[PDB]
Amino acid sequence: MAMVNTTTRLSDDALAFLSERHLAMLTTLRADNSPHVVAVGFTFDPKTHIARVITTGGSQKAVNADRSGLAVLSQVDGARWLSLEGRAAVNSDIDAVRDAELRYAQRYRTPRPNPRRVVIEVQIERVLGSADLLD
Amino acid sequence: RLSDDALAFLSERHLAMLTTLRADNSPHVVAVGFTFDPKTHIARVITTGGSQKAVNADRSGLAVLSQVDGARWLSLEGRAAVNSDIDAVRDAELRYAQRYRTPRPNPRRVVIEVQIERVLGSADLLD
Ligand SMILES: C[C@H](OP(=O)(O)OC[C@@H](O)[C@@H](O)[C@@H](O)Cn1c2nc(=O)[nH]c(=O)c-2cc2ccc(O)cc21)C(=O)N[C@@H](CCC(=O)N[C@@H](CCC(=O)N[C@@H](CCC(=O)O)C(=O)O)C(=O)O)C(=O)O
Ligand SMILES: C[C@H](OP(=O)(O)OC[C@@H](O)[C@@H](O)[C@@H](O)Cn1c2nc(=O)[nH]c(=O)c-2cc2ccc(O)cc21)C(=O)N[C@@H](CCC(=O)N[C@@H](CCC(=O)N[C@@H](CCC(=O)O)C(=O)O)C(=O)O)C(=O)O
Ligand SMILES: [Cl-]
Ligand SMILES: [Cl-]
């Protein structure tokens, strides 16, 4: 396990795994507090500890992120895995959307246009994962 | 709601995430294998008894099992309980081996059994 805050740095191996191309699951909570888990891409900025998901505004995952205010982003590749937990909010500012799209293209590829795109921003505070990555 | 293509995806070898809730209701999400029986709609995770994921399954009673392979993905949601019966554990180990490979021996192994009530996933897998 590791805490994440202004004084922390994830291990080099964990950061590498986060920069490599991997798909993930986004977990949020529904209004009844049941977990909502859906496949996404995401990006993680080690300088700010902000994880981003681009998605459609008003989509279920966006509604939950906004309403309950928390999210987890989780990826696995065999023995390596990580879950990044934190506080979440939805940003619909078009310049923030563009910044998110540019970040997404680095990890994945240029995304298809989406006039209703928003960003879920997650301020990562705790990480779970495989023992070799943590540190 | 699960099509033939969804059932095939569930039998193919893929790793997954198990989501449970901690005591404070925050989601605990960890990499696992799982098996799914289409006849009974039971999904199973084998794990160590007293492990965090097992504690949460027992305490909060809810789980999700979620897998992705590119454009294909599914999340199977339902009510969860922990079964430590030695014949249930052996049966869950054999099922795990069908999908993955024979698991390491572990006398403290238990089964998180999830009765799947709701499925989310890619549109092309759902009916
Ligand atoms: C992440 C960890 O959860 P866990 O201990 O349930 O999970 C351990 C492993 O099962 C995972 O690493 C799992 O991902 C490994 N794994 C799998 N595990 C499987 O089981 N089955 C599979 O099929 C499987 C397949 C698989 C495939 C690929 C792969 O990459 C990994 C795979 C955790 O929360 N860790 C916490 C600590 C948890 C903790 O505190 N544990 C306590 C026991 C629980 C407990 O006492 N909890 C207290 C709280 C204690 C506290 O405050 O610290 C409570 O709930 O009241 C202890 O070790 O003694 C942390 O990072 O800090
Ligand atoms: C699964 C779905 O949630 P979603 O609509 O938030 O997600 C749609 C897609 O984004 C996902 O399929 C996602 O996995 C697609 N996807 C990606 N999506 C991305 O967005 N970003 C990515 O980077 C991404 C990458 C990616 C990579 C690989 C891959 O295979 C897939 C990828 C869901 O809950 N569906 C429910 C229905 C939900 C619902 O009711 N939606 C409401 C709107 C939300 C709402 O207002 N909800 C109400 C409740 C509605 C009710 O009562 O039912 C509320 O919470 O108050 C509606 O359509 O009207 C179901 O099937 O049953
Ligand atoms: Cl999008
Ligand atoms: Cl185990």
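Placed from the backbone N, Cα and C atoms, the Cβ positions cover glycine too.
Less than 8 angstroms from the CB of A:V38 (coenzyme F420-(gamma-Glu)n binding site) sit A:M25, A:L26, A:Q60, A:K61, each of them six or more residues away in the same chain. Taken from Swiss-Prot, the feature coenzyme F420-(gamma-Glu)n binding site applies to A:36-41, A:54-55, A:60-61, A:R67, A:78-81, supported by experimental evidence.
With a 10 A radius on its CB, A:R21 (mutagenesis position) counts 11 other CB atoms from all the protein chains. DSSP assigns A:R21 (mutagenesis position) to coil in the three-state reduction, outside any helix or strand. For the published mutagenesis A:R21 to A, Swiss-Prot gives the following note: 2.7-fold decrease in catalytic efficiency.
DSSP assigns A:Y104 (mutagenesis position) to a helical segment in the three-state reduction. A:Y104 to F appears in Swiss-Prot as a mutagenesis experiment; the accompanying note says: 8.9-fold decrease in catalytic efficiency.
Same-chain residues at least 6 positions away in sequence with a Cβ under 8 Å from that of A:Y104 (mutagenesis position) are, in sequence order, A:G41, A:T43, A:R52, A:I54, A:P111. According to Swiss-Prot, the mutagenesis experiment A:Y104 to A carries this note: 17.8-fold decrease in catalytic efficiency.
Mutagenesis annotation in Swiss-Prot: A:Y108 to F, described as 3.3-fold decrease in catalytic efficiency; the structure shown retains the original residue. Annotation for A:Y108 (mutagenesis position): spatial neighbours A:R21, A:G41, criterion Cβ-Cβ under 8 Å with sequence separation of six or more.
Where Swiss-Prot documents A:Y108 to A as a mutagenesis experiment, the accompanying text is: 44.5-fold decrease in catalytic efficiency.
As a published mutagenesis entry, A:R109 to A appears in Swiss-Prot alongside the note: 4.7-fold decrease in catalytic efficiency. Neighbour density for A:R109 (mutagenesis position): within 10 A of its CB lie 10 other CB atoms from the protein chains shown.
According to its DSSP assignment, A:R112 (mutagenesis position) is coil. Here the residue is the original one, but Swiss-Prot notes a mutagenesis experiment at this spot, A:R112 to A: 2.6-fold decrease in catalytic efficiency.
In Swiss-Prot, a mutagenesis experiment is listed as A:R117 to A, annotated with the note 8.9-fold decrease in catalytic efficiency. According to DSSP, A:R117 (mutagenesis position) is assigned to a strand segment. There are 18 other CB atoms within 10 A of the CB of A:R117 (mutagenesis position), with all protein chains counted.
Proximity to chain B (Cβ-Cβ distance under 8 Å) holds for the following binding-site residues out of A:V40, A:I54, A:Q60, A:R67, A:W81: A:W81. Considering only the mutagenesis positions A:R109, A:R112, A:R117, the residue whose Cα is spatially closest to the Cα of A:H36 (coenzyme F420-(gamma-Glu)n binding site) is A:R117. When the recorded positions A:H36, A:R67, A:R112 are scored by other C-beta atoms within 10 Å, A:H36 scores highest.
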